[PDB]
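For reference, the structure discussed in these notes is given below.
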Amino acid sequence: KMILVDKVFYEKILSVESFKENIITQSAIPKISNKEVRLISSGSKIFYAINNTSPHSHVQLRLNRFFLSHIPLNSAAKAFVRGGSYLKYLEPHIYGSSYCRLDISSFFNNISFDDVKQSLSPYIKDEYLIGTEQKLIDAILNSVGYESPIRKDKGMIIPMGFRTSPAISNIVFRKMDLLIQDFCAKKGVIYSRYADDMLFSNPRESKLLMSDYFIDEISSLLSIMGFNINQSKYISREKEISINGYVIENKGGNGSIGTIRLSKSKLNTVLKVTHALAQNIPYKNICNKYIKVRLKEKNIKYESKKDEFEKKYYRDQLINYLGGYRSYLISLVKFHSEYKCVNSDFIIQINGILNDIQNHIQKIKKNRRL
Amino acid sequence: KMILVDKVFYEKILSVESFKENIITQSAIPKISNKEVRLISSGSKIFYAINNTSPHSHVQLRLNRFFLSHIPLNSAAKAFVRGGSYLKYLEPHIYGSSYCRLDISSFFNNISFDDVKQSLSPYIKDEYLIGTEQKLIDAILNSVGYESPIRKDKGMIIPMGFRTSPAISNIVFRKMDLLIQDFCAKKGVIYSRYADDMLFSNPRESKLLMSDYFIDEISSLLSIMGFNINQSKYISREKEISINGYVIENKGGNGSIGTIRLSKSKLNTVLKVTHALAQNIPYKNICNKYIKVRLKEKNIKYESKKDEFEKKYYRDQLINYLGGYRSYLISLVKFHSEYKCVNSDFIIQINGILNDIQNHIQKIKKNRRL
Amino acid sequence: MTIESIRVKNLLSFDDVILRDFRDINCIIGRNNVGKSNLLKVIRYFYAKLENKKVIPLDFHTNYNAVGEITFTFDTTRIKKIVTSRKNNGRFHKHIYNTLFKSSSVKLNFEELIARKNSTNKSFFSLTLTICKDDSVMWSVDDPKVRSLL
Amino acid sequence: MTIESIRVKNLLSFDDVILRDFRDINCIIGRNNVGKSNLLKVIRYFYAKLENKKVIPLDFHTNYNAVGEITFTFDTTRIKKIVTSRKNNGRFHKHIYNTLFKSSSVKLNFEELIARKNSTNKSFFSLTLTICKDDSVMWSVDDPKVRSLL
RNA sequence: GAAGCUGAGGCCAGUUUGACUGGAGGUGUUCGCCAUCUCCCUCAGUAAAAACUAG
DNA sequence: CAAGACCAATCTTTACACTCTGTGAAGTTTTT
DNA sequence: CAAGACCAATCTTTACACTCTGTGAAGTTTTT
RNA sequence: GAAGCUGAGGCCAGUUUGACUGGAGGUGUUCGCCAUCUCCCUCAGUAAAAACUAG
Ligand SMILES: Nc1ncnc2c1ncn2[C@@H]1O[C@H](COP(=O)(O)OP(=O)(O)OP(=O)(O)O)[C@@H](O)[C@H]1O
Ligand SMILES: Nc1ncnc2c1ncn2[C@@H]1O[C@H](COP(=O)(O)OP(=O)(O)OP(=O)(O)O)[C@@H](O)[C@H]1O
């Protein structure tokens with residue numbers, strides 16, 4: 001039974017109180033104004049952040065909780081989904097012998113809003129929420145989408161960091177996930193996707209993934225709804241590939257099993273932090289030099305205790321970083337225990353690093369009481 | 001039960017007497033020397049004709065009769081095969097809405113001899129015909145192939161006009177017929193081939209046949225054994241195409257039936273001949289101007305009767321041409337009666353032209369007795 | 001009439017067989033082991049796949065062909081007369097119009113439509129089922145409602 | 001051991017289910033309508049397709065996936081010990097060598113082969129059957145002799 | 001480099017002071033000489049396979 | 001210029017030994 | 001630059017009339 | 001036209017008479033900074049979703 005939303009569904013469990021005034025006075029639900037959205041710059045990328053006090057944030061959150069979480073997705077989408085994780089994206093490819101990796105350029109900016117409307121239409125009943133002026137689907141997309149002030153030409157845009165944007169991206173790209181999965185299956189290729197990074201693997205002894213034909217076919221498919229392939233990040237290798245530090249290897253031939261292991265570049269930062277901890281480097285220097293976390297003087301809440309405040313903050317930040325990396329490798333260990341696909345010697349190295357991390361966190365906590 | 005040939009099969013029913021001397025003295029079967037092959041020029045094309053007195057011609061003929069006629073072929077090959085005809089090549093496409101036509105450049109010259117050896121190997125037992133010097137398969141290919149004196153670089157070549165060359169071409173191209181047929185079937189396209197002219201038709205409302213992707217895919221397939229597509233003869237049309245004068249039309253949409261009809265360019269010559277016959281033009285002028293048949297003075301066998309000889313020869317040639325075109329349209333009528341796919345009004349026009357042809361041949365025969 | 005032709009290519013014992021010019025009674029005679037029931041199996045499989053049943057595809061006559069085709073040419077002249085008329089405005093008639101004869105009279109223009117109406121009406125519907133070497137089945141008409149209605 | 005793991009993706013009642021660490025006796029318990037016999041049906045279909053039988057493909061859990069995969073990881077350590085040894089020169093042993101463990105020890109070099117021989121031997125054979133949306137079936141190993149021998 | 005193209009000449013017309021290009025029109029069109037209606041000569045050289053001899 | 005997709009047929013696939021258990025020390029038309 | 005292949009779900013598909021028959025004239029990591 | 005790229009500066013080293021480029025090595029390699037072994041500072045700004053808290 002698919003999820004259906006009617007007028008009562010929006011008015012009772014979705015809106016609750018965010019748009020009570022609009023529904024009692026029959027006033028049109030307004031666009032997300034620029035006053036509610038702040039524009040952050042990170043790299044060349046631009047992020048859009050909504051203010052929490054606005055009712056749009058709350059209705060986005062309850063939309064995410066109750067509506068977008070029930071629409072079926074494609075199993076090739078491993079990101080932003082309940083139970084999906086990067087290791088799951090990198091696992092089906094342990095069976096492959098040749099690997100290829102593609103990227104979609106500006107995935108979130110290139111999502112057409114009309115495609116979002118078409119994708120969400122079957123799951124929302126066609127009614128008139130506000131008299132005969134605004135339809136229910138129109139109000140919901142008014143809640144979900146946004147108009148970019150920097151680029152007014154392209155009109156309504158699903159922005160980065162709008163709470164509901166990832167789930168909507170998965171839903172609107174389910175069509176292409178199905179198309180590309182069908183094509184790869186007919187070619188005998190294992191396909192998976194994380195956000196916009198696509199990974200293909202051939203378990204047979206063939207050069208299909210290294211050919212220009214495969215790129216051309218994937219691009220031809222992606223042009224159906226207007227996406228493009230980032231040519232700078234295209235990668236194709238044999239018997240071993242490294243994706244953001246996680247190395248998948250398969251030296252075997254017929255019926256062989258590969259292994260996934262993080263490399264030393266990935267563990268460089270944690271190894272350096274443990275080395276600095278063993279060298280009795282002060283905590284402030286460790287936090288600033290490696291963890292790029294610093295206590296700006298404008299962030300200090302009170303002037304009553306400041307010398308103690310800085311030390312406690314840096315102690316807590318080091319504890320939090322060590323615990324975070326401890327849980328990141330525990331995730332690796334759990335994934336290996338569930339699937340048995342991580343390198344055994346790398347499992348030994350993980351165990352050693354985890355014991356070192358635990359001992360260092362114990363030492364820091366013991367020093368906290370001194 | 002596939003056809004298998006052993007030493008006794010070659011020595012008894014194939015050779016019979018052509019290579020008795022070589023098999024009794026255990027002497028190697030020789031290459032087809034240039035003395036047995038004459039080189040004709042027709043257009044830019046070059047034809048190779050073997051002499052009848054040579055034993056190679058007779059063994060080629062009995063090879064064609066008894067061996068190459070039993071190897072299974074691909075039903076998409078409509079040429080040079082028992083029961084295959086051009087109308088059969090042009091018929092499966094009456095169901096299509098869009099048409100495309102491709103050509104293979106120098107099909108007979110581009111056939112690799114090693115491919116012929118590989119194709120014929122499973123059907124000929126691996127033995128030693130002549131001591132330990134020449135194998136049976138080697139002797140048979142010595143009979144079948146030839147070395148081009150003009151182009152010695154490419155080595156052994158299957159030439160045009162070597163009796164057995166068409167059947168061997170079909171056998172060696174069965175592999176690509178299977179490949180291309182499978183690809184088209186997965187794309188939902190009807191495919192047929194006559195010699196080297198390939199015809200594809202899409203019965204669905206789509207632009208697949210007009211796209212560059214289809215040409216690229218067919219060329220990529222054809223590059224497996226080294227063929228190429230003649231880019232000058234590539235054609236793609238919708239709802240109507242004309243192939244060497246035979247027009248296939250299908251104006252309909254879902255579940256429609258097209259019709260095949262010859263056009264007026266095709267019937268221009270026969271209409272002009274009938275017009276000249278009705279205008280009492282002398283037979284010599286009709287034969288020379290339209291039928292491009294002329295009595296060269298070097299061809300006259302006897303000088304006893306020459307004025308009568310020329311008249312009788314031209315009378316017989318006109319009778320033969322009229323009978324040939326009569327049987328060509330009778331073939332069209334029979335094909336229509338068997339499949340019901342020729343235009344009805346064109347059937348009426350064929351009936352009229354056939355009655356005119358029969359009346360003219362009757363008049364000429366009656367005048368023969370005067 | 002009902003069926004104009006039935007064509008089988010490379011399926012069971014048939015290489016390329018076309019049966020047409022059907023009459024009211026069609027007596028089939030022949031020696032034992034000549035394929036008389038193979039026609040029955042072919043038609044039965046075609047109609048089972050017409051209603052989207054899950055059945056095993058039939059075997060190919062020879063494996064040197066990558067396809068096996070079954071073609072049925074239904075004669076819809078009388079149904080076209082039934083449904084095109086303005087009197088029959090029922091819901092079944094409306095469904096038959098909106099499924100079969102719509103999108104076929106759409107492409108024709110006024111002159112050709114009037115020529116078809118006034119002259120001796122002869123309309124056919126050709127449906128082709130192609131079985132590939134990997135047991136996939138492809139139709140020449142991609143609307144399953146059309147096949148179920150046929 | 002015999003079987004290292006069994007993985008089913010999007011077939012019958014399974015979304016992504018992996019069963020591993022098998023013991024000598026494996027008791028399966030659960031409520032009515034939870035898929036206990038669906039494992040039986042999946043394994044039975046996998047083995048029927050292993051011997052190239054003609055059967056209907058199993059239904060997909062959800063139709064929003066274009067594939068359905070069954071993966072079997074056979075444990076061939078003991079068979080590798082059986083066949084690799086120089087004493088067993090029989091014809092069945094020679095067939096097992098020339099079908100399974102040849103072309104797998106071919107790619108390895110002398111150092112890696114000696115490391116596999118001397119250390120604790122652990123060899124697995126992973127076979128994946130993928131059912132597409134159009135009822136076609138594709139294997140990850142294209143040699144039918146391998147599947148029949150398995 | 002890869003691709004593609006057509007037998008050898010002689011008057012007459014069109015472009016050239018001196019040699020090169022075509023030898024029914026109408027209509028439509030995907031512009032393909034593609035489709036449909038009506039009504040220049042000479043001389044060489046011309047392999048093979050299949051279909052087809054209305055009813 | 002160059003490339004993934006390179007037919008379908010074709011041959012005993014069921015155990016060995018030391019180890020009673022372990023696997024090892026003179027027509028038309030088409031292609032042309 | 002530009003293009004074939006553009007999810008899977010979603011709604012009474014069984015007869016009409018004049019004509020008894022014919023249909024029509026404060027964590028890590030990843031995407032980023 | 002289409003494609004792609006990175007926060008703002010200050011000493012020190014390398015290329016420059018006066019400003020620009022990097023701040024472990026070894027080994028192998030598909031040459032990708034890709035893999036494996038051993039051992040510079042400051043100041044801004046830093047949205048979202050999911051996985052993960054060994055046993
Ligand atoms: N799967 C198949 N693949 C190939 N040929 C087949 C297949 N099944 C049947 N045949 C062939 O078709 C024929 C089967 O006999 P069929 O039942 O079709 O004829 P029949 O005339 O109905 O027989 P009967 O007279 O006994 O009723 C045989 O020639 C057999 O070789
Ligand atoms: N073709 C199918 N497509 C989708 N789901 C199916 C299909 N066949 C069965 N199922 C689902 O799988 C389950 C079938 O019960 P199953 O026999 O697998 O469980 P079981 O535990 O063996 O039952 P029991 O306890 O009675 O033996 C049900 O949940 C049913 O919905």
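So this one's electron microscopy, 3.3 Å, going by the header.
Using N, Cα and C of the backbone, Cβ positions are placed for all residues, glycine too.
Swiss-Prot annotations:
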| type | residues | note |
| --- | --- | --- |
| BINDING | C:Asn33, C:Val34, C:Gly35, C:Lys36, C:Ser37 | ATP binding site |
| MUTAGEN | C:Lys36 to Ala | No longer protects against SECphi6 infection |
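What Swiss-Prot annotates, mapped onto the structure for a quick look.
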| residue | record | contacts (Cβ under 8 Å, 6+ apart) |
| --- | --- | --- |
| C:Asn33 | ATP binding site | none |
| C:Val34 | ATP binding site | C:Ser13 |
| C:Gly35 | ATP binding site | C:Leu12, C:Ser13, C:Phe14 |
| C:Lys36 | mutagenesis position | C:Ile28, C:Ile29, C:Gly30 |
| C:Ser37 | ATP binding site | none |
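Residues C:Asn33, C:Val34, C:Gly35, C:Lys36, C:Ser37 make up the record's ATP site, and a Cβ search at 8 Å around their centroid adds C:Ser13, C:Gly30, C:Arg31, C:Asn32, C:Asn38 from the same chain. According to DSSP, C:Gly35 (ATP binding site) sits in a coil region rather than a helix or strand.
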